[PDB]
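S.K.: Right, I'll just put the structure down here and ask away after.
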2 protein chains.
Amino acid sequence: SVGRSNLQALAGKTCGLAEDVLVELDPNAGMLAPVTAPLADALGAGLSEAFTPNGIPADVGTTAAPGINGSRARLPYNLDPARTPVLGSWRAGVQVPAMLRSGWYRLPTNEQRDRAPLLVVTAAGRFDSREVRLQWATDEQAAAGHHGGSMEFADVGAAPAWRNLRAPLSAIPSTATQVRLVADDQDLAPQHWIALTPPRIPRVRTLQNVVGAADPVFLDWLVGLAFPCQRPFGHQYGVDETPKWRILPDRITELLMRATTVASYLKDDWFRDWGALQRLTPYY
Amino acid sequence: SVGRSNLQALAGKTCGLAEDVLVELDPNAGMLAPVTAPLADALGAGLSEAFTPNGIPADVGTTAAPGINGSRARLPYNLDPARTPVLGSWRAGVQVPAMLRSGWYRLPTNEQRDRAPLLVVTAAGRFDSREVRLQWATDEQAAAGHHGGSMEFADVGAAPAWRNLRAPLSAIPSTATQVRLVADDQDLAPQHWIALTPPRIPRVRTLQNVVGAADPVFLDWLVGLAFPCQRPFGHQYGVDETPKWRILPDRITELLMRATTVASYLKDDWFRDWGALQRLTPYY
Ligand SMILES: CCCCCCCCO[C@H]1O[C@H](CO)[C@@H](O)[C@@H]1O
Ligand SMILES: CCCCCCCCO[C@H]1O[C@H](CO)[C@@H](O)[C@@H]1O
Ligand SMILES: [Ca+2]
Ligand SMILES: [Ca+2]
């Protein structure tokens, strides 16, 4: 019944699943502005206890030059290190309690058509949903150091790798004007740690609009059934060209390409790990 | 256009792709009877030059007890070693020219409904399509040591791993009564070698008939779209059960199970590597 409706829904769309996957090519464009603190400072401006810019294992790799707040952690989803502070509670050796409270970030008032209805935080590590929360506040509450309420995130994707935590904007009261992140890592097992980046509201376009019908896409035959309008990379008729994307199921390779997963969300279920879209670029 | 028709075709089937994947659970049931030689002897009864039962790398692993002709190579697709001779041209150290000509095998005269229209050989290694051929003959030709003609196989699947070579039965003349395998491995590069097992005509049932709608199946959400009638393994409503199958795209994991790929073929394109069906059993 569910299976049957899913498939009927799929076939009823001109370009199948490509119309339902929403792609966020520029996660930095959606970042919330800090209320008072400079961008570099805002992520840890409230409190940081044993959360540091390099508190993340090399293997969740590492960049030569540090990002804005000193992190050499390689960031996912084409997050720009020069515009993306990172704080994490991982460390080698002696494990200690760790906590984070960011400064306040401003929620949008200016409407934008191309936004997903989600507050998103790119995060890594292993943690329970209660350990990372989004607090909200009015101007008055924030000024007095209080918050009006809080929510948890849906943790979507495989841990401890980088992934996008999602919180439906619908849960945030309409009078809230500011939000902040709070994290609590009291679990001293070495494998239990948290890394966060600042909050954003994704600006998105459909995968069909982003990928189109001309860019060649690496994908399994099975997976391609759901993406009828995408051009499958192959060599029929002696075709020779450069693949530009790869689509993967949720759970290189001919030509030495770098594959970068781009942030994406399924319109039909914002908490579903649908699979992955990756942009391919010459490894050079 | 192709994409669109594929997807419309998919959705038009009650159980989607499950009706088009044909599964061969018992490859030994389809094995051709040798004309004159005992089963153990027939695979190398004509000529074997540097083709041996253990001429296959451990990593294409290995079994404790040898199979019928002395091979400790672990066989794929639930081939029964006690009924499946193997001969291969791989070796360490000094590389030598290698050739194989099997004895004659009898083509069926008794009709069977559940057969795929293919002559199949399970093979491993790296080789060109010209290096492995199927020869056919009438009784008269075979008796005189001649053959009436020959064909190549479609090599479907990733090399050098085990896979199923396929030759359409339609290509074999109606007067042919016997077939044999011939292989030529003159390439002395160590990575270039061939391993073969005897010819068969697969007995098959649809994946829908084999897997059904009750056995839980491990599969990616994306892949499941094409298999609407299969029960996806998960824990919704606190469901606790043992997964029995896994379906994979063409290009563990929660509970310590052994995964065994079963032989399968896509009815719509016998040369397409559609993906894989695996049977799961307790690793114990
Ligand atoms: C079983 C149908 C075989 C048709 C011939 C090759 C079909 C290729 O099929 C692939 O390409 C399509 C996208 O255009 C997509 O539906 C599928 O993954
Ligand atoms: C976007 C639709 C979300 C519906 C709620 C969960 C859907 C689960 O979807 C999975 O199960 C189906 C097989 O029954 C198959 O179509 C799909 O892979
Ligand atoms: Ca910890
Ligand atoms: Ca060789």
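Chain A is numbered as in Swiss-Prot, which gives 735-794, 825-1015, 1035-1067 for the residues shown.
Technique stated in the header: X-ray crystallography, 2.0 Å.
Each Cβ is built from the backbone N, Cα and C atoms, and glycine gets one as well.
Got these off Swiss-Prot a minute ago, pasting:
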- A:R738 to Q: Resistance to EMB (VARIANT)
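Walk me through the surroundings of each of these features.
M.R.: Note on A:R738 (variant position): other Cβ atoms within 10 Å of its Cβ, all shown chains, come to 14.
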S.K.: For the break between A:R1015 and A:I1035 (19 residues unmodelled), what's the Cα distance in Å?
M.R.: 18
S.K.: Roughly how big, as a whole number of Å, is the Cα gap between A:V794 and A:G825 that 30 unmodelled residues would have to close?
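M.R.: The separation between A:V794 and A:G825 at their Cα atoms is 7 Å.
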